[PDB]
Amino acid sequence: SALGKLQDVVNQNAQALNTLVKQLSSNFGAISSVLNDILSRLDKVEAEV
Amino acid sequence: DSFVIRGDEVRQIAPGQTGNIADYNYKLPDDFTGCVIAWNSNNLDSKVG
């Protein structure tokens, strides 16, 4: 429990990297989270948007 | 740029379009800066037989 200070500093950097990676899976209102999936389905001008 | 086309295919004369004329006859750029102007010409451009 004394080393809780150092373990918290390891955990925060791991949790920030996990959250940064997990945000690759989010749509942000787009049709899909995967670039090849968007590009495959759509007109280039719709796919760009 | 000037040509005669069937009324259905006039939709193909725009940036990012697809189909016979856009693919194989008259291709616009993806970043076209310009105007596309058209009118039905049946009284001049059709003929008996």
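In chain B, numbers come from Swiss-Prot; the residues present are 398-446, in order.
Using the three backbone atoms N, Cα and C, a Cβ is placed for every residue, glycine included.
Record note (Swiss-Prot), natural variant B:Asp405 to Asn: In strain: Omicron/BA.2, Omicron/BA.2.12.1, Omicron/BA.2.75, Omicron/BA.4, Omicron/BA.5, Omicron/BQ.1.1, Omicron/XBB.1.5, Omicron/EG.5.1; complete loss of interaction with host integrins. The unchanged residue is displayed. With a cut-off of 8 Å between CB atoms and residues at least 6 apart in sequence, the same chain places nothing near B:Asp405 (variant position).
The DSSP secondary structure for B:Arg408 (variant position) is helix. B:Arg408 to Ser appears in Swiss-Prot as a known natural variant, with the remark: In strain: Omicron/BA.2, Omicron/BA.2.12.1, Omicron/BA.2.75, Omicron/BA.4, Omicron/BA.5, Omicron/BQ.1.1, Omicron/XBB.1.5, Omicron/EG.5.1.
DSSP assigns B:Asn440 (variant position) to a helix. B:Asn440 to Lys appears in Swiss-Prot as a known natural variant, with the remark: In strain: Omicron/BA.1, Omicron/BA.2, Omicron/BA.2.12.1, Omicron/BA.2.75, Omicron/BA.4, Omicron/BA.5, Omicron/BQ.1.1, Omicron/XBB.1.5, Omicron/EG.5.1.
B:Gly446 (variant position) falls outside any helix or strand according to DSSP and counts as coil. With a cut-off of 8 Å between CB atoms and residues at least 6 apart in sequence, the same chain places nothing near B:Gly446 (variant position). Listed in Swiss-Prot is the natural variant B:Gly446 to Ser, annotated as follows: In strain: Omicron/BA.1, Omicron/BA.2.75, Omicron/XBB.1.5, Omicron/EG.5.1.
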Do you know which of the variant positions B:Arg408, B:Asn440 has the most other C-beta atoms within 10 angstroms of its C-beta?
B:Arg408
For the C-alpha pair, I'd like the distance in angstrom between B:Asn440 (variant position) and B:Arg408 (variant position), rounded off.
21
